[PDB]
Amino acid sequence: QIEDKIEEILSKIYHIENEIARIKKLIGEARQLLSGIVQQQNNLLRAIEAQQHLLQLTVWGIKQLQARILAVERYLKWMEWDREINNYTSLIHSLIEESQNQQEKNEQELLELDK
Amino acid sequence: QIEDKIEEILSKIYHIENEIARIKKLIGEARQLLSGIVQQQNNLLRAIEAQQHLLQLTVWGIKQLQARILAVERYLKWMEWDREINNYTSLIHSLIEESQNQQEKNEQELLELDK
Amino acid sequence: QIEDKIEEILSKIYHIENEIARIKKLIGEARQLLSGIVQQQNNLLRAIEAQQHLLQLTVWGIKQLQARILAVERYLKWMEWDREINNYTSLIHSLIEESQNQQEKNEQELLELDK
């Protein structure tokens, strides 16, 4: 049986030795999908940034039309909105700053992973 | 050779025993980058929410200017846009509700993972 | 000691054989959270798309009010903004096109992973 036991041991070591190579292959794949998720987020953030510039342009557009229509009505003859707009504008800038930080870390850690 | 075989077996078991510790280290790292990706998404969603409040504020701003300019033109003397705006507004609210749900699950599952 | 060594070898092979099953369980879990992160991103992108249609609707709304107020002022009696709006609009369309591509790959790779 010492004889037989070495046969068994060797068989188990081989089949499990297989498991490891399996696991390392899958782990290889998952590294790719992970970088894809990280890049996707940098993209999603840049769109969000750009959309904010767009939103700032339209608020300015609206403010100008307020002036022009106000004057026209005088020739012929609001503050809450300004607050809520200022507040939400502040928030979106925080969330963007934080999202920029979070994006640098995630990219750094993903870079560290390639060792 | 029984002697020699036990030498080989022991050598393989050691080198593969190494593989496992390697794999567990990398798996440790990847847990971090994964929480970073999940947090990043909560951030990206909150920005998107805020931007929607901002967009709602500007649509209201625009509607008011429509009233004021309409009146001024009467003193002196559209519906599709309202539809498309109502529709897209409905959609963004769904996508946000779903994104809020998806964010709770992902955070729960990520929490379950620390066992 | 040949006797004893086979006892040790068998003990190590069992405890490490455990490690593998452990690792495969955790790997099972992490596959779920990964699909959840990928779906979440498809959602975040669709919201961003919709918000862009919304932004396009409001820029058009603003342009119309510019015409109506311009005419009213003539009866009675800008180009940079148009540029910046056109530019940022172009960018957001690129970032969205790229984000759509990135989303297909990530979904494909995640699909490949289930072998």
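Easy rule for this one: first residue shown is 1, then count along the chain.
Placement of Cβ uses the backbone N, Cα and C atoms for every residue, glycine included.
In three-state terms derived from DSSP, A:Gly36 (variant position) belongs to a helical segment. Under natural variants, Swiss-Prot gives A:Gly36 to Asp (Swiss-Prot position 552) with this note: In strain: Clone pNL4-3.
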Measure the Cβ-based neighbour count of A:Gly36 (variant position), defined as the other Cβ atoms within 10 Å of its Cβ.
20
